[PDB]
Amino acid sequence: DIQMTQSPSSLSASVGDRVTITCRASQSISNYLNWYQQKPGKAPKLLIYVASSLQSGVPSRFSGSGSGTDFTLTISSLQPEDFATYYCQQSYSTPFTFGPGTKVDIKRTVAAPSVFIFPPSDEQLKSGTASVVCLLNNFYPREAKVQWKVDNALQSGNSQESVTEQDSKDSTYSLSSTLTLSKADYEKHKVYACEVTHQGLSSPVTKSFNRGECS
Amino acid sequence: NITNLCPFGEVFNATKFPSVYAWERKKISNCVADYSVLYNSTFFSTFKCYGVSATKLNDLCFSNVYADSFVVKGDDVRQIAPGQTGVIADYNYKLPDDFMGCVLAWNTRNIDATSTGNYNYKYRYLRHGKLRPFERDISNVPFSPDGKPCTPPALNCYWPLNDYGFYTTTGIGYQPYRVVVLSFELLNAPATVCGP
Amino acid sequence: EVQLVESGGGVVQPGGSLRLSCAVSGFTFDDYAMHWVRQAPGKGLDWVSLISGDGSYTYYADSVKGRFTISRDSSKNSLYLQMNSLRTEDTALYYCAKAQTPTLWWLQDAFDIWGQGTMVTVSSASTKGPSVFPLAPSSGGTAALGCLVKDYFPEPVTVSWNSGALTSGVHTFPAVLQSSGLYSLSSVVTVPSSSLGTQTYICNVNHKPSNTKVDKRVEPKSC
Ligand SMILES: *[C@@H]1O[C@H](CO[C@@H]2O[C@@H](C)[C@@H](O)[C@@H](O)[C@@H]2O)[C@@H](O[C@@H]2O[C@H](CO)[C@@H](O)[C@H](O)[C@H]2NC(C)=O)[C@H](O)[C@H]1NC(C)=O
């Protein structure tokens, strides 16, 4: 299969900016690259059809160029309805292959996350498992790293993360990480800590609690 | 109504042609089709139509028209036709049994052969199973005779393509020919390409 | 206008079969090749299968070959995808896609019209209602609280706060698929630190597949 790559994976811009997205094939696909746009929760819409041809109804600002292996999608003046994820697709051979996509989101002042940690509810501990939740609220940009330390011992493979879409009002992101242990394992340790690394934080911040104490 | 010409001039007079395994497929739609430029013999070595007579193409109308371009050895022109069994027909470019269109070829000893060797034209001689008509296999993946992940420089791991190597002073059938295949479609759609 | 309405999706055992349908309108069906494109939750676009206008030519992606079969019915203006031997990796939203160029060929084209999707979820888990647990706020200006919606199947769950009256500062996160095959999501809100105790916050959890409704009050910890 022909491998479609897209650069960059993420892009932050503002309205009126010029945006340029790269798509590249591992093989000559001549001019048969298509560009699609997908907003969250809705189906893809076709934008460019043979590397350069603009689909009827697509605003004039969109344009593509390139042949062989190197391709580009260009938006001359960015618009509020242009914030979405953009995929490229080769039609030169079957099976057809898509790019990984490029997400274009709203540029916003670097905002650090405000962190909160939640010990398991006593109602849940009776049920026999323990969930420790770490919340990263209203931060920008989405690039954030969460680290779970239990008694300063470092956890891997037992946590799951979830991130909201960019907020319509302040253009921030929010992340929750859940650390799931058995009740028996949870009874065995004292310090439960959540370490958060973000571009808006000069130093990684840690929120922690001691099991059996308050807060 | 439509006063547009079709780019037949830019397909036959194209500066450079592709290899047969990577054969090019160009759509033709919304023009007028002047085939007079094709009735020039002593240029086209082969000109054979299936499902139509070449002499009455300017009277007809089609949904789309497709033009296929590639280069094959002179001896291999004979199997660019329905129901043929050679390497090129089996592994590079297959025509349907019910093919409706024209196959045109002309000699290119002038432009595609050199005294040093023109190996820029390739063809596929190894493949697991034949091509369906109008398929196009463009992959270059090492070929094992018993279908398995094949990672050279191991043994029984072999490359599927081979260069023609056209020379200026060689046999007539060993010289390169440029081929254009015209395909006529006739869908449930209105005909957009017609004669004068 | 061209309409691609899709149906058939559901929850199916690993190893089971499932058939999909796509009823078309707004164009001459037999003149266009049809395609299936699937999108796993949170991932990109993955092409699956095509069929020409005749139905004479069909091609399948390697991941589905030998167990998926694509067909079209001219008289019913409908496209089908029979899936057999399903497996969890097949869990995706399946789109019905139309080639823009009216041709009996399949390559070098684009997908101009897409249907909105039918969801296929391949899992062996049984339908289960969620357990809702409080994320009680602790002891600087604003406070954070919420509820954890754990161990439910299948998607989705809706969460509201105070019967829709509390909306600003609410963040309901996408669910994650645990190793157990059951989903968990959290829903949080930021409230003024001065309003705790006097102001009550209830989170309203609905899971229609198990047909389960939970109203949970998140009160400050007794300590
Ligand atoms: C019709 O074709 C002849 C032949 O073309 C020549 O021979 C072919 C095999 C190929 O190699 C072409 O590139 C050649 O040009 C054309 O007559 C040629 O005309 C040129 C002058 O322009 C002359 O130098 C050649 O000797 C001629 N060759 C012959 C065989 O007469 C002719 O121009 C073509 N007519 C049209 C309308 O395309």
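Shown for chain B, in order and in Swiss-Prot numbering: 318-513.
Per the header: X-ray crystallography, 3.0 Å.
Just so it is clear, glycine is given a Cβ too, placed from its N, Cα and C backbone atoms.
As written in Swiss-Prot, here are the features:
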- B:321-513: domain 'BetaCoV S1-CTD' (DOMAIN)
- B:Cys323 to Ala: No effect on human ACE2 binding in vitro (MUTAGEN)
- B:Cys348 to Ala: Complete loss of human ACE2 binding in vitro (MUTAGEN)
- B:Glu452 to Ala: 90% loss of human ACE2 binding in vitro (MUTAGEN)
- B:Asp463 to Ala: Partial loss of human ACE2 binding in vitro (MUTAGEN)
- B:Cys467 to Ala: Complete loss of human ACE2 binding in vitro (MUTAGEN)
- B:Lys344 to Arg: In strain: Isolate GD01, Isolate GD03 and Isolate SZ3; no effect on affinity with either human or palm civet ACE2 (VARIANT)
- B:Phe360 to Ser: In strain: Isolate GD03 and Isolate SZ3; no effect on affinity with either human or palm civet ACE2 (VARIANT)
- B:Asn437 to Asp: In strain: Isolate Shanghai LY (VARIANT)
- B:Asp480 to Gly: In strain: Isolate GD03 (VARIANT)
- B:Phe501 to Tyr: In strain: Isolate GD01 (VARIANT)
So which of the recorded positions B:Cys323, B:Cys348, B:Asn437, B:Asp463, B:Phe501 sit close to ligand 1, that is, with a CB under 6 Å from an atom of it? none
Residues that sit under 8 angstroms from B:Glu452 (mutagenesis position) by C-beta distance, when 6+ apart in the chain: B:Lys411
For B:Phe501 (variant position), the spatially nearest of the recorded positions B:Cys323, B:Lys344, B:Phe360, B:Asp480, using Cα atoms, is B:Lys344
Between B:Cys323 (mutagenesis position) and B:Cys348 (mutagenesis position), what C-alpha distance do you get in Å? 5
Using the alpha carbons only, what distance in Å do you get between B:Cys348 (mutagenesis position) and B:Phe360 (variant position) once rounded? 25
B:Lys344 (variant position) CB neighbourhood, other CB atoms within 10 A: 15
Sequence-distant neighbours of B:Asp480 (variant position) in its chain (C-beta under 8 A, six or more apart): B:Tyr436, B:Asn437, B:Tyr438, B:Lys439
Specify the count of other C-beta atoms within 10 Å of the C-beta of B:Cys323 (mutagenesis position). 19
Write down the Cα-Cα distance for B:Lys344 (variant position) and B:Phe360 (variant position), rounded and given in Å. 24
Interface-adjacent recorded positions, chosen from B:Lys344, B:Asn437, B:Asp463, B:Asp480, B:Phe501 when a CB lies under 8 A of chain C: B:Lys344
Per DSSP (helix/strand/coil reduction), B:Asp463 (mutagenesis position) sits in coil
Just counting, how many other CB atoms are there within 10 A of the CB of B:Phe501 (variant position)? 23
